[PDB]
Amino acid sequence: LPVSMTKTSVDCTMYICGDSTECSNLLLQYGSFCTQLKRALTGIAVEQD
Amino acid sequence: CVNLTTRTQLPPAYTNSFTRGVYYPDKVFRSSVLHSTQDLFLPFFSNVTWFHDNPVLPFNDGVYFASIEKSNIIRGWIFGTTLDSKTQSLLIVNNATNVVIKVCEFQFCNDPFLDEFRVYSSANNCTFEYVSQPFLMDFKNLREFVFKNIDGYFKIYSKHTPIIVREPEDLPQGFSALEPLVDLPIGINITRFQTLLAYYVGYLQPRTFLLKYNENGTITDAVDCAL
Amino acid sequence: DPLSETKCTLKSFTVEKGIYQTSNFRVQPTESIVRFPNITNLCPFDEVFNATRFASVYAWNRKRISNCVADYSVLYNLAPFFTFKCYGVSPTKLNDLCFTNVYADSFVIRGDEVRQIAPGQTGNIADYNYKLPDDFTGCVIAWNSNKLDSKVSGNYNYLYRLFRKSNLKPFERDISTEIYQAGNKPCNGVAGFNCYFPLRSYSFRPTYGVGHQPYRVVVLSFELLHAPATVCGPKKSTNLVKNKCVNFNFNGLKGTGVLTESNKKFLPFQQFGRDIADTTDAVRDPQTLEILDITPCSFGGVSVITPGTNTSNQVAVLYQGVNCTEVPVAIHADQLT
Amino acid sequence: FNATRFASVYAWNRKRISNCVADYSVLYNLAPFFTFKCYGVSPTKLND
Amino acid sequence: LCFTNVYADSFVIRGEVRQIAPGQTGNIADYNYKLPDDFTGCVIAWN
Amino acid sequence: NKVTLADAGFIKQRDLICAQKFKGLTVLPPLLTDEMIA
Amino acid sequence: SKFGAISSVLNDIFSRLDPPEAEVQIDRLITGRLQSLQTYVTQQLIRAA
Amino acid sequence: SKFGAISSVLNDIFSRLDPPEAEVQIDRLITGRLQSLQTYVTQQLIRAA
Ligand SMILES: *[C@@H]1O[C@H](CO)[C@@H](O[C@@H]2O[C@H](CO)[C@@H](O)[C@H](O)[C@H]2NC(C)=O)[C@H](O)[C@H]1NC(C)=O
Ligand SMILES: *[C@@H]1O[C@H](CO)[C@@H](O)[C@H](O)[C@H]1NC(C)=O
Ligand SMILES: *[C@@H]1O[C@H](CO)[C@@H](O)[C@H](O)[C@H]1NC(C)=O
Ligand SMILES: *[C@@H]1O[C@H](CO)[C@@H](O)[C@H](O)[C@H]1NC(C)=O
């Protein structure tokens, strides 16, 4: 029976805006998407332990 | 006034195309990456026209070419739409030192050979000129060629292998990816081609492939998605 | 401090006892490297824009530009340039990009058909004479030529095709003139009913209004880099700095990373190099002709371990995925950041 | 086209012609057709 | 609508008149007159 | 020896499948190691 | 994926197109990558359940 | 549903308008249909759980 899963962490300011351009200033006006995605991933990482 | 040599008829036989006709579609280095390509390729296990001869063969999508000769007998290629001194005609020759590529509306003998060279008897307007390293090298000596004309370019893919292959129609198996040699920015329309002097004539078509790059970036295998 | 950063990420003034994943650190580049090829020869724009006589609409010329340094700022005063609508590329960033295949066209049309030479738009000169593709990148330049191409009796060397079987494929020419069949009886060289000459002539005398005067059009169809770049812009070169985080600009390809030795077995026709995804991993120097692998800068997750503001104020910083011999020690010069 | 008496050029009539299909292919049985130089839409684009 | 701080720049340029826009370059933009990138006003021309 | 793990949350130093770290995908190691589960 | 834009790379858009028209296509990639991250987070939440 | 475009018929956009603004009015339909398919797949995955 499976018990645990892997714990992944996603960097939004390197995945969407690939850290070589200056589109991170355009990502701040999109709200709080990557706050709740990081919080959901942190909660998943807590639940896997 | 032409040096015509009457040849026998000998209607051409057909052989198989196991894994040949695969080139490098782009100039991007990939290593240990399986990649898909929607470029014009040769279909796997298809019929190529075996000759043992210089007919008037159409072009119409691009042409794969192969040759197995010990000495350099097959030596040149002629391209164009209508070879009747009304449209531009691309020319490729392989002398002992260089390769002379000219785009003129030539008038030449209907069955020409090089060693006389009734291939450049008249010339009016030289549109392009090109002199570089020889395309060929200076039972054995497999010489494969991929010719296609798309987006104003005449790209030539080639690779030479010293094969030891027997006498029947047994165009050899295994994989050998043809590397690009030149790309000429010509806007010529090509609907027919002729050869100069056992060769093979292939026909390309848009197919989907699944390429396989090794740790060195050499294409070791491919999978045709419509066989 | 990381305590107030944890307070800012949680949007509160009192944090609780536990670990919190704050924002991440990034090793920022210090220099900027621009590397352009060896060429210095100016692009032949005097033989294209300032030519004496252009061609017709159905028989337009195609000038091939390769291995040149194209300065586009000198084109603004040789001609008035009353329209500079560029499709896909901005006109201001054109001097900082390297091109591969630059094909220059040349024809002269009427003043009310400047809207027709465009992607997608049809008409009489863009349906039977010169069709632009729906993915056409480049600029369409046109200026008024009432003082150089309008005879008082009328110029008659400029023609246009009004009768043609089907719509032309993109970037094609039709210079064959025959009597267009449109009726029952074959024409056989008779200009009767439903048998018309295709190449109708123009008429340009300086008495018409602005809109029927002839306009000299030079279409610059560009092809961006997927190959060795022949045509580039007037940008100065910079000495290549390796083993450090720099902002690289290789023939228009920009980015940020560390350029080192690649040790790859590149073939002499390949310029770029990629990874599992479709991003640039390897690159070739246009001046040294050596291959370099592009590696992103040092980074990682930053976690702040706090015992809570109700007990203490000191915290502990956890750099996730970073070896302890690769912790950023460059905090001494943070004014350079 | 196939009438009997025509009007003068100072008393030229104007009949409003509408609400049909417009077949322009009946203009071929006459005298050999000295003038069809159009100033607008092409003759091949009249039937659409 | 309503505004707070309405300014009025007075200058006469020949033409060259389209180089005052933000982004458009020339001998007016970086030498004579510069419009901001967040320009939220009017540009009215005369004869 | 029959379940081949991919990353296991360890520190990263011819490119492997772990090139997703450069695009922002980082795998965290578990709190309880296998020596503690044993 | 381009998501209706002219290039998938974020670096050859701002050096190609001007501040105004660059935005239309930067947002086309941002709203595509955010949707991909949202689908990944939703499927990871279902797998965690 | 047209998702804000001119119509919900695919060939009517090509017949009504022309290439430059046809793709700005058909991507709004394609992205909307992809989002509806992703919503259907997410709801079917919840129902499968
Ligand atoms: C571009 O200019 C350089 C400068 O002479 C040419 O030669 C290179 O010189 C540097 C320093 O002397 C060497 O490290 C390179 O190996 C040289 N390059 C080659 C290909 O030998 C260079 O040949 C010129 N051309 C190109 C295409 O780079
Ligand atoms: C090739 O042609 C031969 C006869 O010309 C035929 O028997 C054979 O089936 C053909 N091959 C294919 C794959 O159709
Ligand atoms: C790839 O490179 C290695 C190292 O030189 C070599 O041993 C191997 O034979 C090469 N493979 C091919 C297919 O060339
Ligand atoms: C971290 O650095 C040390 C010091 O050289 C090295 O021995 C070790 O292999 C590195 N990696 C890990 C995962 O500890």
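So for chain D, numbering is Swiss-Prot's, and the shown residues are 342-389, in order.
Recorded method for this deposit: electron microscopy, 2.8 Å.
Backbone N, Cα and C atoms are what each Cβ position is placed from, and that goes for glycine too.
What Swiss-Prot says about this one:
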| type | residues | note |
| --- | --- | --- |
| MUTAGEN | D:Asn343 to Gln | Reduced viral infectivity |
| VARIANT | D:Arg346 to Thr | In strain: Omicron/BQ.1.1, Omicron/XBB.1.5, Omicron/EG.5.1 |
| VARIANT | D:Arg346 to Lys | In strain: Mu/B.1.621 |
| VARIANT | D:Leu368 to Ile | In strain: Omicron/XBB.1.5, Omicron/EG.5.1 |
| VARIANT | D:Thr376 to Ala | In strain: Omicron/BA.2, Omicron/BA.2.12.1, Omicron/BA.4, Omicron/BA.5, Omicron/BQ.1.1, Omicron/XBB.1.5, Omicron/EG.5.1 |
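Counting Cβ atoms from all protein chains shown, D:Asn343 (mutagenesis position) has 6 others lying within 10 Å of its own Cβ. According to DSSP, D:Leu368 (variant position) is assigned to coil rather than to any helix or strand.
Non-local neighbourhood of D:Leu368 (variant position): D:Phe342, D:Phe374, each in the same chain, at least six residues away, with C-beta under 8 Å from its C-beta.
According to its DSSP assignment, D:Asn343 (mutagenesis position) is coil. On the backbone, the CA of D:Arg346 (variant position) and the CA of D:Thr376 (variant position) stand 21 Å apart.
Note: the CA-CA distance between D:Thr376 (variant position) and D:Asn343 (mutagenesis position) rounds to 17 Å.
Under the DSSP three-state reduction, D:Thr376 (variant position) is assigned to coil, being neither helix nor strand. When Cβ atoms from all protein chains are considered, those within 10 Å of D:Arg346 (variant position) total 4, not counting its own. Using a CB-CB cutoff of under 8 Å against chain C, the recorded positions that qualify from D:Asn343, D:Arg346, D:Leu368, D:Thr376 are D:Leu368.
Around D:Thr376 (variant position), taking its Cβ as the centre, 4 other Cβ atoms fall within 10 Å, counting all chains.
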